[PDB]
Amino acid sequence: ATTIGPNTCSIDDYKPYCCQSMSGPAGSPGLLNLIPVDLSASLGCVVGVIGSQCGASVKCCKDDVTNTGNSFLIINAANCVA
């Protein structure tokens, strides 16, 4: 599995994120948009804990998330490298 380390993509102070970048884990089908809706880009990943194993693609993203925003750290996708 993809073991996320502190030196994954140590360019700037980049936050590692692990998510499935083949398409996206939507979930139970409902009233969803066929096109990702955001002012920038809808990135749905979680921060890669160093030493933790994420069975998904790990990327590095620099952005400012609000804690009261979503039930997870949604990425603004402002500065993302994959």
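Using Swiss-Prot numbers, chain A covers 27-108, in order.
Structure determined by solution NMR.
Positions of Cβ are set from backbone N, Cα and C atoms, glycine also.
Among the mutagenesis experiments that Swiss-Prot reports, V72 to I is described with the note: Does not significantly affect self-assembly and rodlet formation. Close to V72 (mutagenesis position) in the fold, though at least 6 residues off in sequence, lie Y43, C44, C45, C80, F98, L99, each with a CB less than 8 Å from its CB.
Here Swiss-Prot describes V73 to G as a published mutagenesis experiment; the accompanying note says: Increases self-assembly and rodlet formation. The number of other Cβ atoms within 10 Å of the Cβ belonging to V73 (mutagenesis position), over all protein chains shown, comes to 17.
Quoted from Swiss-Prot, the note attached to the mutagenesis of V75 to G states: Increases self-assembly and rodlet formation. A C-beta separation below 8 Å, combined with a sequence spacing of at least six in one chain, links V75 (mutagenesis position) to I30.
Swiss-Prot lists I76 to A among its mutagenesis entries, and the accompanying note reads: Does not significantly affect self-assembly and rodlet formation. Around the Cβ of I76 (mutagenesis position), the number of neighbouring Cβ atoms within 10 Å comes to 12. In the three-state DSSP reading, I76 (mutagenesis position) counts as coil.
Experimental mutagenesis is annotated in Swiss-Prot for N96 to G, with the remark: Does not significantly affect self-assembly and rodlet formation. In this view, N96 (mutagenesis position) is surrounded by 10 other Cβ atoms within 10 Å of its Cβ, with every protein chain counted. Secondary structure from DSSP puts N96 (mutagenesis position) in coil.
Among the mutagenesis entries in Swiss-Prot is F98 to G, noted as: Impairs self-assembly and rodlet formation.
For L99 (mutagenesis position), the Cβ neighbour count at a 10 Å cut-off comes to 18, with all displayed protein chains included. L99 to G appears in Swiss-Prot as a published mutagenesis result, with the remark: Impairs self-assembly and rodlet formation.
Using a 10 Å radius centred on the Cβ of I100 (mutagenesis position) and all shown protein chains, the other Cβ atoms total 17. Here the residue is the original one, while Swiss-Prot reports the published mutagenesis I100 to G with the comment Impairs self-assembly and rodlet formation.
Around the Cβ of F98 (mutagenesis position), the number of neighbouring Cβ atoms within 10 Å comes to 11.
Note: the CA-CA distance between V73 (mutagenesis position) and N96 (mutagenesis position) rounds to 14 Å.
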